[PDB]
Amino acid sequence: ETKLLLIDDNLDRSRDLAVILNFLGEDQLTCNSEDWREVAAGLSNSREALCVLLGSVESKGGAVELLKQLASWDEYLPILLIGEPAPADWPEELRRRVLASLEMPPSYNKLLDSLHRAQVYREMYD
Amino acid sequence: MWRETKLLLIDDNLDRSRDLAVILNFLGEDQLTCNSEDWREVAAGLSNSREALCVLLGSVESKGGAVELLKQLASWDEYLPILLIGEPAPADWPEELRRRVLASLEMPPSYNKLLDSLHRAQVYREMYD
């Protein structure tokens, strides 16, 4: 019984992403870079979070900093990039957790396939 | 066997209408979006009524009601199927109209029912072409 973790500072895209995820019957919590810890404290524990859906981080230290934090919160939490460049920028270590970099809106298939991939990833890593 | 088509979204509930557009956009389903006061104007931009696969119909605050709206749609093209969004087809309605409503979609829709309803639409279009 898991929830997706939707972390994206572009509010408009977020609202659209949630609409699609609800349509898809995929549960999710909606947070930004500033408040994601609070919202994530709503979950029993961290393993309730299947995957992070990540858009744009407008906080101090950017996506890479948010990501460092995510992996100290749960280093087995895989990431899904949506609507943002694939960055060769990121250190390999935290590029590792990024299952796929998807377009906005993602294709129906890519999205489902990638969520399936996040299922398996969590599972193999428990 | 085919031709290119578009969905026609008529819904005065604007937040629902925007949400529906996001979903259809996600689905790759070309569509035109309107409310009841401007639907004629928006629809005119089609080549003809036959490029409309079907109507997704929401709430109608038009002078009169959705019943009248259905009536105009029918005169326009009587083979143009209707999908009720967010509304069970009222048992109150007259069969000539009811005969055209193929499905009622709960909000937010199910992927499999939306697809099933679009399929019924296509079977219906091409039956009377």
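Per deposition record, X-ray crystallography, 2.3 Å.
Using the three backbone atoms N, Cα and C, a Cβ is placed for every residue, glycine included.
Feature annotations, reproduced from Swiss-Prot:
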- B:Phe26 to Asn: Almost complete loss of biofilm formation (MUTAGEN)
- B:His119 to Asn: About 50% loss of biofilm formation (MUTAGEN)
B:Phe26, B:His119: which of these mutagenesis positions has the sparsest Cβ neighbourhood within 10 Å? B:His119
Inter-residue C-alpha distance, B:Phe26 (mutagenesis position) and B:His119 (mutagenesis position) (nearest angstrom): 18
